[PDB]
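K.L.:
Before we start, here is the structure in question, set down as structure tokens.
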Amino acid sequence: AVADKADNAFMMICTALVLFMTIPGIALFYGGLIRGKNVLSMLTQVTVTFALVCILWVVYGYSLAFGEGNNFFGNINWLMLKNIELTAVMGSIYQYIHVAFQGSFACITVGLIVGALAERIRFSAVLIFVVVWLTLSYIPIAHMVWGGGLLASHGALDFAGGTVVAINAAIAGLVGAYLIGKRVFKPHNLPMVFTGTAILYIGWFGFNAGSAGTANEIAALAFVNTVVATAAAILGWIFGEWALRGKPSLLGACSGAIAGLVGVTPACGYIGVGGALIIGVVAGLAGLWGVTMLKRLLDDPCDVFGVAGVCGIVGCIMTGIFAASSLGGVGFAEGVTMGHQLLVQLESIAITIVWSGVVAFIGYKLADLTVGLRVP
Amino acid sequence: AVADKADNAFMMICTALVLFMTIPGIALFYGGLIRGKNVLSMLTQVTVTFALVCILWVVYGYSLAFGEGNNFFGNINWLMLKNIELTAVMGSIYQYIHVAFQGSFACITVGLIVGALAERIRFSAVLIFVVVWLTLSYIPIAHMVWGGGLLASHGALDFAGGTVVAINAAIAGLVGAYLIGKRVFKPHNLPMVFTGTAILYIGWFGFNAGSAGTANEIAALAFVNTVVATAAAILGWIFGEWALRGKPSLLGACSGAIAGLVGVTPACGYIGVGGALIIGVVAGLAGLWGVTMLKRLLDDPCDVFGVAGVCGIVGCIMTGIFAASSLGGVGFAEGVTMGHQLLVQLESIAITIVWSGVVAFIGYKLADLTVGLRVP
Amino acid sequence: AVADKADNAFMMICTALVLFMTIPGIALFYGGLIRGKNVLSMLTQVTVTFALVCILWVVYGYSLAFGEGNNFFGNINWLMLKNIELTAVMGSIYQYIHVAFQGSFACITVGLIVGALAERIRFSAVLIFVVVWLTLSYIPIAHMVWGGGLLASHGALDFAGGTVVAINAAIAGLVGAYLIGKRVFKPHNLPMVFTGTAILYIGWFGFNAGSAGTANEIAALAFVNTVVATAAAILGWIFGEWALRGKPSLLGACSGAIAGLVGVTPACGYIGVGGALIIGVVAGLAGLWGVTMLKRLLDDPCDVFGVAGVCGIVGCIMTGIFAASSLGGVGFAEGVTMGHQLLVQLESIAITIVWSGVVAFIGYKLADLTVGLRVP
């Protein structure tokens, strides 16, 4: 196992791009959606929780998510990266790069949750929640899907995190929105929301293409599919908005982008451009329907949770369809029918929703018993 | 033909950087120049038209611009990238990367036009215009210059798009400004203009260096020439402003940057650093003269069209001079004198101006007959 | 000596990331800290001085910093890059890339100084100062540390510029703050400060990892150490702020990030992740103590000078400790004890402080005698 410098280069750059999605991507996205008086506090919480995730990741997160253990968790053999030789290779890159790249995914996942809920949660309480949820939800789900655990062992397809990132975060956020969250504000800085959306989009190329772990033809496919699905989802959302509301809106265009990005996340390295266009259109329409329905059951920006949750599910299911060779995809594994793959996709979604929800509930409850959840 | 992973990596990153120039680069640049009340609508139009370009590109744009056809257009053999094997190599990179990279150029070209004119055009009308102009102007000009068409076949030199992007867009924009456009506002958010300028600048390294198609000594030369010409143009513009207006201005410094970037665009991979410094100085001064004169013939931000048009012409002509070995350039092709090259540069500029102007006129007119051009 | 395309790619991308730290990173950071009425002028000064540095660098800076000369300066053999063949290789990359990469460091160094002091200095005076200081301070210090000069020849360890960039700039800035600078304002746009901090952070991966000059295991180590030290410093600063002020603040979180980034700068490619965590914690606490004390001796944003200066010193000293094999570092050179290395680190810090301070004083004084320092 020797490291390829081209892959090393690509993966370090892709990691910087993923970090860019949180700092400042998601912070700016949310910053434009919440009340002016809450912006500073939310930015502080996203920055501090981001730092917290970075540290827990190196201390034990990477080891428990990616070390060899059982179907649910890794081990404690790589605490503070101990025993990982500097020149150790994982795939075609130095393991240290794999550590950073994987950690950047944990960061954006947590940023998605914190940015929306910062407004309603006590500072000490969000720190407690992050610790419980990163450890008991993000880590096991990452291990099960990308760390050789349960889901991977059953052949689940999730190229860049439709389950691990999107659904995982949407459920944790929706549990929080239900527990706390002001019950009934029109966005104050839409240019700021656009800037955040734009940064998320550009960073998402490192997120999606980088998930190939090498600058090969799959990274290239994922790159093209990201461009295509995002564009198709912007158009799908905007068309539905023109149709149902009479005109498009900036927030609709940005939400459409996120809908396509999320929808193509699990599918990007497995489908054809035709499948990416179809998924993007469906994701944008389902996202619009989603936020419309979520708002009919909801004073905090849950736009992202509705989009990430609904589009993540749609994307994860559609991956079980468009990965088929006959539809331009890379093909299912040997001896796997579309019917069987679809069943595995659904089981993976079900497990992610329940696991994340239960852990989130425990996290919010532990914080509430310890320091009190709701901001004083 | 085998793909080099280092080039694959470089080209995917350069593509993300070019996309960054539109989303959010150009949108922020224009967002700070137009009236506050028009910002949201302009951002929506840039985002939707960007999505539209992405989709038309994969559906048929790439095939018609880059497939083998005649001197003016390619073919319809690569519709939705059909027949392009995932592992197909173009140059030293996977063809899928070439598709994305080339598409990112079409995106910024359209963003340059839409951002300025969004204020004055009906939503449905800008969509119609983009469809007509991307198809009948961007595609043929890209084919003629970079797709083995007319201009390339005559040995025209245009490393990164002085004609295809800059002049092509400036003319389309100036035709629009003449047809519609409020006849006589001082920029409302100059920090926003600076941020957009900065993003355009950083993204321009992918635009210019990436045009080598490989991380070789030419990508390196283009990189250095981009740094040098941009700096020289900021200084040239600012000196002229200090001389004619008594002091420099933030808008002058940002316009100077764009002047150098545009001026070095066709020349970057063919000239020496000395030639880059000279082109940057001349471009910054010609840009200042340009906007001064355009404003004397002009209530919409035409700063970019004047700069892109004037600097694009200057850059394209000067490429026919500074490419000479005797002046530190890479050298003209075998049997080509500076006199002959200059003639080819001029013919390429003439053809681009007329072709883009006529098509633009047809696009605006078709929209006007269909849905009405001017915003209701 | 043959160029490796993977390293070429990595280094050109890392250069774009370093340029991103100045344009617009540092400009936005400062833009949010100063009075609204001074923002435009400061942005103009940072942009023009950035251009000035780019030009002086290619004209003679690179040659005098990196050409072979004596212990203090290089030579004038590479004026305008003359005699540097396009295909010349330096390390494992084309020399042209080395030129651009090194120049980007000179740019951020100057941006750190100009952004803070622009408010209080005449336009013509900042240009004069930059010319004197870049030439007589930045160039010799770069030559002494990275150009085979005095410090390098004594085995000084400074991976990415704790001395050349951080301390060098902090001292020049503190001399300026003492000479000019309004004697006694609460930051007007903290979201802008955060955005600048975020851009500095992301760009810092090119700054730190790129300092390996190749996409190898050291670039990977530096990357991971950058993530770790920044996170640890955000937490260290925030904890001290919670402890001494009762709550964290957005400005404290951003300052903590910069404290970790600066602290790990000289150490990143030589220490273990454990050492990065320790340095980050210490840097964040020392930064907080630093600004607290500097403010007790100080109406201009000197936050950066206090942080860069104090954290740069801390980082440079700690590199002499954590580089030890026994502490997880890459190891000191053959025959060098920790005691000896610490002595060399201190001597390097002392020389940088005095050299930069004296030159800065001369620069400010020459400007004052020529055009008058204080803004009219």
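Here Swiss-Prot sets the residue numbers for chain B, with the shown residues being 25-208, 215-328, 331-408 in order.
Using N, Cα and C of the backbone, Cβ positions are placed for all residues, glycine too.
What Swiss-Prot shows for this protein is this:
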type    : residues                                   : note
BINDING : B:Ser241                                   : NH4(+) binding site
MUTAGEN : B:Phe129 to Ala                            : 1.4-fold increase in transport activity with methylammonium as substrate. Shows 80% inhibition by thallium
MUTAGEN : B:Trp170 to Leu                            : 5-fold increase in transport activity with methylammonium as substrate
MUTAGEN : B:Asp182 to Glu                            : Impairs ammonium transport. Retains 71% of wild-type activity with methylammonium as substrate. Allows some complex formation with GlnK during a transient increase in extracellular ammonium
MUTAGEN : B:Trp234 to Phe                            : Retains 80% of transport activity with methylammonium as substrate
MUTAGEN : B:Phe237 to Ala, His, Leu, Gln, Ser or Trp : Loss of transport activity with methylammonium as substrate
MUTAGEN : B:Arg406 to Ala                            : Almost loss of activity
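Describe the structural context of each listed feature in the structure shown, including burial, neighbouring residues and relevant distances.
P.N.:
Neighbours of B:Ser241 (NH4(+) binding site), defined as other CB atoms within 10 A of its CB across all chains, total 23. Secondary structure from DSSP puts B:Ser241 (NH4(+) binding site) in a helix.
B:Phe129 (mutagenesis position) carries a helical DSSP state (H, G or I). Counted within 10 Å of its Cβ, the other Cβ atoms near B:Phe129 (mutagenesis position) come to 24, all protein chains included.
Its Cβ taken as reference, B:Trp170 (mutagenesis position) is surrounded by 22 other Cβ atoms within 10 Å in the chains shown.
Residue density at B:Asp182 (mutagenesis position): 29 other Cβ atoms are found within 10 A of its Cβ, drawing on all protein chains shown.
Around the Cβ of B:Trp234 (mutagenesis position), a 10 Å sphere holds 29 further Cβ atoms from the protein chains shown.
Sequence-distant neighbours of B:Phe237 (mutagenesis position): residues of the same chain at least 6 apart with a C-beta under 8 Å from its C-beta are B:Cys38, B:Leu41, B:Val42, B:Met45, B:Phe129, B:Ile132, B:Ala184, B:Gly185, B:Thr295.
Same-chain residues at least 6 positions away in sequence with a Cβ under 8 Å from that of B:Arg406 (mutagenesis position) are, in sequence order, B:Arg144, B:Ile145, B:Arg146, B:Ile204.
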K.L.:
Cα distance, B:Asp182 (mutagenesis position) to B:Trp234 (mutagenesis position), nearest Å?
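P.N.:
Counting only the Cα atoms, the answer is 15 Å.
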K.L.:
Gap validation: 6 unmodelled residues, flanks B:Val208 and B:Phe215. CA-CA distance in Å?
P.N.:
9
K.L.:
Just to verify a number: CA distance, B:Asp182 (mutagenesis position) to B:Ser241 (NH4(+) binding site), in angstrom, no decimals.
P.N.:
10
K.L.:
Check each of B:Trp170, B:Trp234, B:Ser241 (the recorded positions) against chain A and write down, in sequence order, those whose C-beta lies under 8 A from a C-beta there; write 'none' if there are none.
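P.N.:
So none of them sit by chain A.
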K.L.:
Using the alpha carbons only, what distance in Å do you get between B:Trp170 (mutagenesis position) and B:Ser241 (NH4(+) binding site) once rounded?
P.N.:
11
K.L.:
The deposited coordinates stop at B:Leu328 and pick up again at B:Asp331, leaving 2 residues out. What Cα-Cα distance does that leave, in Å?
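P.N.:
The gap of 2 missing residues is bridged by a Cα-Cα distance of 8 Å.
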K.L.:
Determine, from DSSP, whether B:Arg406 (mutagenesis position) sits in helix, strand or coil.
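P.N.:
Note: B:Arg406 (mutagenesis position) is in a strand by DSSP.
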